[PDB]
Structures are given as C-alpha cells and as structure tokens.
Number of protein chains: 2
Amino acid sequence: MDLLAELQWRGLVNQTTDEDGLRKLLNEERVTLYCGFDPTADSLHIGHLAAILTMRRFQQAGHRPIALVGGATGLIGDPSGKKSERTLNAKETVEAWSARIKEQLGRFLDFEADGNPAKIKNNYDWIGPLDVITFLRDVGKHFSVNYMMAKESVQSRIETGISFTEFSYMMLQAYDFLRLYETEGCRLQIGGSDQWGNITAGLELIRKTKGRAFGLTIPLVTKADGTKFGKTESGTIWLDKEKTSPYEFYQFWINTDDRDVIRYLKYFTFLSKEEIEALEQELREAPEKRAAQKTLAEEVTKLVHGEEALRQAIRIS
Amino acid sequence: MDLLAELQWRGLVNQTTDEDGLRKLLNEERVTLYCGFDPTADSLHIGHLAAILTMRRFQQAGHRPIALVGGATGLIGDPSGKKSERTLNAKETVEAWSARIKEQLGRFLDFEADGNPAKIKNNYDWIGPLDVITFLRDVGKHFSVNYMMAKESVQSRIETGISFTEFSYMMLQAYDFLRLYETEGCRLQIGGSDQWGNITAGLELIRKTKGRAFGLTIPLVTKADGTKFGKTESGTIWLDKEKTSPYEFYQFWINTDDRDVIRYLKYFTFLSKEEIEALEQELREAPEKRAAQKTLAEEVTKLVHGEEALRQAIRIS
Ligand SMILES: N[C@@H](Cc1ccc(O)cc1)C(=O)O
Ligand SMILES: N[C@@H](Cc1ccc(O)cc1)C(=O)O
C-alpha cells in the first residue's frame, strides 16, 4: 500500500505479477518473502545491494525476509543476464564461498525481531539430496520445453548456445519457490530485473502443484552516461572490506555524477522523501558543495561497513 | 563382415553410424553390444522381437549381448516414435513389470556360453542413486539444447508439446551407453528405427567424455497393405502366453499375407538364405499350400514358446 507506493516512488519496482493482489496482501498480513543469491565469487558486490536493501525495507514495514544462499544452483549457473555460458565451479569452491556470503548477508537483516526475524537458507539442503528421477517427474512433468524456450534468459541464448545444464537452472529455482512456499509460508519472491523468468517459473510450478503467490523484480540500476553501473576502472566494488576497502567503497559513492546521485539516494538509502527532495534542491542550488554525494557515501558506507569504517574513510580522505 | 552382410540381406539394417568401421571391429574382436527395453507393460510383444532376435544373431556369430531393462527410464518415458506425451507409471508398477520382462528376455539369449554369455541389466542400478546436480553437470554440460531440439523424437513434438521430462529422456539413455561402455567394454548399441537419436546422443556423450563406439538401428517392420505391423483386431500379440496363447500366437503368423511372409522369414527366423529362397519359389509355384506361412509360424512359436507349446497350437488348430 504505502510500502509498495514508496518502492514505486523510489524506482525499485520494475515489474510485478499482480500489483493490486500484492498490495492487498502486504496490507493484510505479515508476508514471508525471499530473494536468492548464488556464490559466483567469495564476496557479494554493489550489484547485489539493491536486492539486499529492498529486503530490509520489506522487514522495516513488518515483513519476514528469507535470504537464500545458492549452494545447489551456484553449482549449475544462471544464464539470466549472461551472454555466455559460464564455467562450472567446484563443490569445494562453491561450498567455501557460500559460508562467506551467508556472513555478508546477515549484516543487512534483523534476527532479533520477534514476529519477523529473518532466516538465511542454503538450497543445497533440499536440492543436494534430490535424485534425478524425482526431479524429472515431480518438477519436470509440469513444464513444456516451449514454455521454457520463450524465457528471456534462454531465448537470448540458443544461437549463442546454451548447455542443457543452464537451460535447466530455471527448474531448480522454480523448485526453491515451491519448497519455501510450503515450509515457510513464502508468498512473494523478489529479484533483479533478469530474474523475471525464473520467478514466474516458480509461480507456474506453484500454480500447477497447488492451484496465491507473487513476484517483484527490481530494475537494473542505470547511469545517465549509459555505462554499466558498478563498472569501475578499479574493477568491482565488493562488500568485502578486504577486497574493496571502506575508503575505496566511500570514494566510489562520493564520485557519483550529479546526474545519478538522486536515483542512488532513492535506491540505496533510508532517507525520507522529504530529505531526498531537499537534497535535490540543494543539488540544484549548490552543486559544487556535493551535499547529495557526501550524504550518499556516508549513508551507504555506514550501512555496509559501519560508523568506525566510515570515520576512517573520511579521515583517510 | 558376413554377419553384417547377412543382416543387410535380411533387411535388419536401417542405419549404421559407420559401416566400414563396425564391420572391421566385428571381424576382429568379440564385441559387447546392448539393446534397451523399457517396461511400458507387464509383457514384451512382437514389437520387440526383431530387436531381441537380432541380439541372438550377434550372439551366434560369437558376440556378447547385454539386454538392458529400463527400470529408471521406464519412470520417465521415451517420446521416440510416440505422437503424444505418455502417462507416468508408478515406481511400484514399473518395478513389478521389470521383473517379468527380465524373465521373457532371458529366453532368447545364451547364459551358458563361455566367452560370450549374455548379461541382463537394470539401468535403475546406476540412475536410481544419481543426484540431480551430478546429472545436470556431468551429463548435461555436454549437450546444447540446439543439438537436442533437432532430434527426430523432439522435433516431432514441440508444437504437439513435450514436457521437460520426456525432452530429457535422451540424456538418461545417453548415460546408459557411457556406463556400459566403461564397465562392460560395450562398443555397439542397437535398437529399432526410432532409437537413432538416443543412440547417437550416447555416442556424443562418449565422444565428448573420452574422445570408438557404433550404433545400428533395425527398420520398422512393414506390411504391403500399409497397415501397422502387429496391429491385430484382437489387440497386441504379447510374448506372455497368459495374455496371448500359443495357439493365437501361432495363428497370427499363419495368417501372414503372401506379400509379407518372405520379409518375415528373413526378419524373425533362423532359416538359411537357401532355405528362405526355396520357400520363395514354393510360394510362387504353390501358394495355396501355405508352406512359407506354416514354416514361419512353427519357427517363431518354437522360438518364443517352445515345441510342446507348438505341438499344442497345431493340434488345437
Ligand atoms: N537466480 C539468482 C539466484 C537464485 C538462486 C536460487 C533461488 O531460489 C533464487 C535465486 C541469481 O542468479 O542471482
Ligand atoms: N529407448 C528404448 C529403451 C531403452 C532404455 C534405456 C537404454 O539405455 C536404451 C534403450 C525404448 O523406449 O524402447
């Protein structure tokens, strides 16, 4: 209602399976929602932040978030938003990386809350022990190849080429939504822009097995210059302070272009509309001051690294 | 060489992956070959006989046959030669049916031979315990969706429709050839006409995992009238004497049309070329005698049911 209208205002709603339906439910009950994160490195990056903080916002409005670590799916690989087939990492690598990500994930959510404390879960727990026969019949019977070929993730790759491995990924994620729906009462799955197909596939699986759940995607973070958000000369802006120091993290944000700063305050910050509007006017009236830019950098560095880390960054600068 | 040339003469060779290569090998070594049979009923039928007796012929020429019972694949279902999606049978049903088929299979092969005794195997043994993750990475990485969509079995169905379940079947069979190749030295896989795609998929898997094996398909048994071989008014001609009695089995064959009889003697019998030619001339010179027709019926009933069963059939007639 207001949560959804605020998200909209901020620009965090790219698509929704049924907006009136979802608004309705959000307003009547504590909603269990989840977001998936696959270990494709030993650290999350700012590419994951919008999804992460959106979870947070759902928590603050009294909803229950589950952050899903992709122990199983990180072993297959999501073709979504990828132009090329990816290399398979080893169980050992994925296993190690999952442990870390779980750690960064925990920072942004509340586990002490009573009524809506978060849960962090690993899909290896239920995909790990599943036999192929069970999977091909219990999940696979529900999907036609024609339904799947049409998916943006796949359509985007059959000439380019795609192994059966990645083509099957959507089933796995489809299955995660069903398990979570059943064992945790999860009625909403959220994700970046590229996840629409995987989300709706989970909804198709639910619908077809139960005959009630919704999906929301966050839009791709844009730049006015038309370059790749997070694409620095430095390489990725990690959330691991040993890969990207707090000072570097802080400088990345401080260097936001005047053109982007207001979209970024709305996306990554917990500042009100009224604080954000005010900074817009100050951005207009005194743009050499860089008030919106320092506000962003302080807010986001604090979020990710905390105050002492912030304090260091500022004094180092 | 002569085995292959005889098969050819008989009309049991529809296609072969590399004829000179296969001829060569057959002539230089004892070849391990296999044929797959899926429990889709509680009995095999005359639809399976050509494949079965061809195995036999490979055994007689000194080769080693493995008859594979589809305990795992019978749980998925082969779209090959099927215009419609099939219903999934239960583990319990399939499990029960496998036990019977193993029994009928054993009748046509030699287990006492030293050097080339047969083996009967159940693919549930290695597919049963395989986890999805292992299957999607170890088998799936090797296949592009484009390779698979082109397969006659699948091409024939995407508008018609095909679940992912049946679309994946070929991987499973692909995997059987690899396991058998590795654990039994199996270098040749044979099957009916409709199996070419599944066979070549197993060859693609072998090639891509090892970088040596061949495939042979038997042609669809034809009728001069253009009707469906085995399609009786009675319903299927089973190999189970409790479903189709020896007398009925015998009558089916005795009723072979003059037009088909010589193709059937060549396909289903162990009569020489010279005996078969002779019957051709007798078919020409005295067709009301029905010499070719009784020869067929006696030969095939004996094969499937034995002499006493034959004796009954004749005296009952
Ligand atoms: N598809 C998400 C991760 C994910 C994994 C499992 C899920 O159930 C959901 C999402 C990504 O690649 O970023
Ligand atoms: N595809 C064969 C059966 C089969 C099963 C497993 C195999 O490995 C090979 C063949 C059929 O449907 O008749």
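Numbering, chain A: per Swiss-Prot, residues 1-211, 214-319 in sequence.
Just so it is clear, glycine is given a Cβ too, placed from its N, Cα and C backbone atoms.
Summarising the environment of A:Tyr34 (L-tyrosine binding site), the number of other Cβ atoms within 10 Å of its Cβ, over all protein chains shown, is 24. The feature L-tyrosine binding site is assigned by Swiss-Prot to A:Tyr34, A:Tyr169, A:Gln173, A:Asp176, with a large-scale study or a structure entry given as support.
DSSP assigns A:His45 (mutagenesis position) to a strand. Among the mutagenesis experiments that Swiss-Prot reports, A:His45 to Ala is described with the note: Does not affect the second step of the reaction.
Of all Cβ atoms in the shown protein chains, 19 besides its own fall within 10 Å of the Cβ of A:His48 (mutagenesis position). One mutagenesis experiment named in Swiss-Prot is A:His48 to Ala, and its note says Does not affect the second step of the reaction.
In Swiss-Prot, the entry for mutagenesis A:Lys82 to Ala states: Destabilizes the transition states for both steps of the reaction. The structure shown retains the original residue. Residue density at A:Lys82 (mutagenesis position): 17 other Cβ atoms are found within 10 A of its Cβ, drawing on all protein chains shown. In the three-state DSSP scheme, A:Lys82 (mutagenesis position) falls into the coil class.
All protein chains shown were included, and the count of other CB atoms within 10 Å of the CB of A:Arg86 (mutagenesis position) stands at 14. Looking at Swiss-Prot, you'll find the mutagenesis A:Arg86 to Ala noted as follows: Destabilizes the transition states for both steps of the reaction.
Under its mutagenesis annotations, Swiss-Prot gives A:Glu152 to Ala the following note: Mischarges tRNA(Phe) with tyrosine in vitro. Toxic for the cell, probably because it alters the discrimination of TyrRS against non-cognate tRNAs. The toxicity is abolished; when associated with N-410 or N-411. Strongly increases toxicity; when associated with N-45. Enhances the toxicity; when associated with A-224. For A:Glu152 (mutagenesis position), the same-chain residues 6+ apart in sequence whose C-beta sits under 8 angstroms from its C-beta are A:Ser80, A:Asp194, A:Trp196, A:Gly197.
One entry in Swiss-Prot concerns the mutagenesis experiment A:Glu152 to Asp. Its note says: Does not charge tRNA(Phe) in vitro with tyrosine. For the recorded site, A:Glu152 (mutagenesis position), the DSSP three-state label reads helix.
The Cβ neighbour count for A:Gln195 (mutagenesis position), using a 10 Å radius and every protein chain shown, is 28. Following the DSSP three-state reduction, the secondary structure of A:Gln195 (mutagenesis position) is helix. For the published mutagenesis A:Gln195 to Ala, Swiss-Prot gives the following note: Destabilizes the transition state for the first step of the reaction, but does not affect the transition state for the second step.
In the structure as shown, the Cβ atom of A:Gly232 (mutagenesis position) sits within 10 Å of 15 other Cβ atoms. For the mutagenesis result A:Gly232 to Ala, the note given in Swiss-Prot is No effect on the binding affinity between tRNA(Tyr) and TyrRS-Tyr-AMP complex.
Record note (Swiss-Prot) on the mutagenesis of A:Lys233 to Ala: Decreases the binding affinity between tRNA(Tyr) and TyrRS-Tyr-AMP complex. According to DSSP, A:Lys233 (mutagenesis position) sits in a coil region rather than a helix or strand.
What Swiss-Prot records for A:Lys233 is ATP binding site. In the shown protein chains, 12 other C-beta atoms lie within 10 A of the C-beta of A:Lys233 (mutagenesis position).
Long-range neighbours of A:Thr234 (mutagenesis position) (same chain, six or more residues apart, CB within less than 8 Å of its CB): A:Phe254. Here the residue is the original one, while Swiss-Prot reports the published mutagenesis A:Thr234 to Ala with the comment No effect on the binding affinity between tRNA(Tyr) and TyrRS-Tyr-AMP complex.
For A:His45 (mutagenesis position), applying a Cβ distance below 8 Å and a minimum sequence separation of six or more within one chain yields A:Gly232, A:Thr238, A:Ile239, A:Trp240, A:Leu241. For ligand 1, there are no nearby recorded positions; that is, of A:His48, A:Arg86, A:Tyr169, A:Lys233, none has a C-beta under 6 Å from one of its atoms. In the deposited model, 2 residues between A:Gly211 and A:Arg214 are missing, and the Cα-Cα distance across the gap is 8 Å. Calculated from their C-alpha atoms, the gap between A:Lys82 (mutagenesis position) and A:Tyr169 (L-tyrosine binding site) amounts to 13 Å.
Within the set of binding-site residues A:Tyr34, A:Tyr169, A:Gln173, A:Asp176, the entry lying nearest in space to A:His48 (mutagenesis position) is A:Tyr34 (CA atoms). A straight line from the CA of A:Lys233 (mutagenesis position) to the CA of A:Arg86 (mutagenesis position) spans 19 Å.
Annotated pair A:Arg86 (mutagenesis position) and A:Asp176 (L-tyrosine binding site), C-alpha to C-alpha distance, rounded: 22 Å.
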